[PDB]
Amino acid sequence: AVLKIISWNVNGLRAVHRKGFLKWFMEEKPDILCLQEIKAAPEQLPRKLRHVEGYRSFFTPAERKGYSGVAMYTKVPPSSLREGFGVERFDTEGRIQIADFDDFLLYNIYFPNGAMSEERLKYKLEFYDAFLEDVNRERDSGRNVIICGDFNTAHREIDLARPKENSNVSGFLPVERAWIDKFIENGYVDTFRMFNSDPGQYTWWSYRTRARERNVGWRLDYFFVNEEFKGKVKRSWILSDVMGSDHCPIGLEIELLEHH
Ligand SMILES: [Mg+2]
């Protein structure tokens, strides 16, 4: 038996609602849906977005109005939900959900965009370091972990359409790519690349004339697992045809643990 988990940066939950989000959600039927960039006060969402039949929903908004925010809809209730790393400046931006599903912890993370300033690039890299300390603590205690969301970095040249022109911009800086190398070396696996070694596999396209149509994109959105759990990953894919955001959704199917 498997669970289908989807991750999607929706570029505003109300915005994607107006384009057909609930119809997509009903057709795709994920067991767990992780969203990034909700951008809304949960009590200002229409009640048909706030609560969807068959799911429990959890919203973790930023302090700043209209900014960031993550959400999770799940057909099975988690046993707990942790919304921070325990560091105030990383925990007030609506970026972190860590849901305990007993088989695994599920991290749904909106990692910072560092492109607007050196200040925010430094915040991104420090957030990366706090995340790595957190997941290692949980993994080392004996938990399996699934990490999904918008990492805001394309790992290798194959992961964006125009690597050479982006050497010096956040999203493809050597130091950001090197952090992903370090995360993987700490015993985590980029699940998409377990199954797909092809070029042109992107999850974000700038909201500009025909960029998506021309597939001028970046792979910014990932599903990682700890190494010891990778044999339970059965599929990891990109839902590239699903419109409505500047990112598309990505999927993971994970087999349930089979106790003996
Ligand atoms: Mg965005």
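Sequential numbering from 1, following the chain as shown.
Cβ coordinates come from backbone N, Cα and C, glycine included.
Taken from Swiss-Prot as is:
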BINDING   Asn11, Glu37  Mg(2+) 1 binding site
MUTAGEN   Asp150 to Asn (Swiss-Prot position 151)  Loss of DNA uridine endonuclease and 3'-5' exonuclease activities. Has weak AP endonuclease activity
ACT_SITE  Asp150  active site, proton donor/acceptor
BINDING   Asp150, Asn152, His247  Mg(2+) 2 binding site
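Features per Swiss-Prot, on structure.
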| residue | record | Cβ within 10 Å |
| --- | --- | --- |
| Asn11 | Mg(2+) 1 binding site | 17 |
| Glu37 | Mg(2+) 1 binding site | 26 |
| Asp150 | mutagenesis position | 25 |
| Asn152 | Mg(2+) 2 binding site | 23 |
| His247 | Mg(2+) 2 binding site | 23 |
Shortest C-alpha distance to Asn11 (Mg(2+) 1 binding site) - which of the recorded positions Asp150, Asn152, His247: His247
Cβ under 6 Å from ligand 1: qualifying binding-site residues of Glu37, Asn152, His247: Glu37
Euclidean distance between Cα atoms of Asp150 (mutagenesis position) and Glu37 (Mg(2+) 1 binding site), Å: 10
Near-site residues: Mg(2+) 2, ref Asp150, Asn152, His247, CB cutoff 8 A to centroid: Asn9, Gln36, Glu37, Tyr110, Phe111, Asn113, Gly149, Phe151, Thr203, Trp204, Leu220, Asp221
Where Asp150 (mutagenesis position) sits in the secondary structure, as DSSP reduces it to three classes: strand
Three-state secondary structure, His247 (Mg(2+) 2 binding site) (per DSSP): strand
Where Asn11 (Mg(2+) 1 binding site) falls in three-state DSSP terms: coil
Distance [Cα-Cα, Å, rounded] between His247 (Mg(2+) 2 binding site) and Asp150 (mutagenesis position): 9
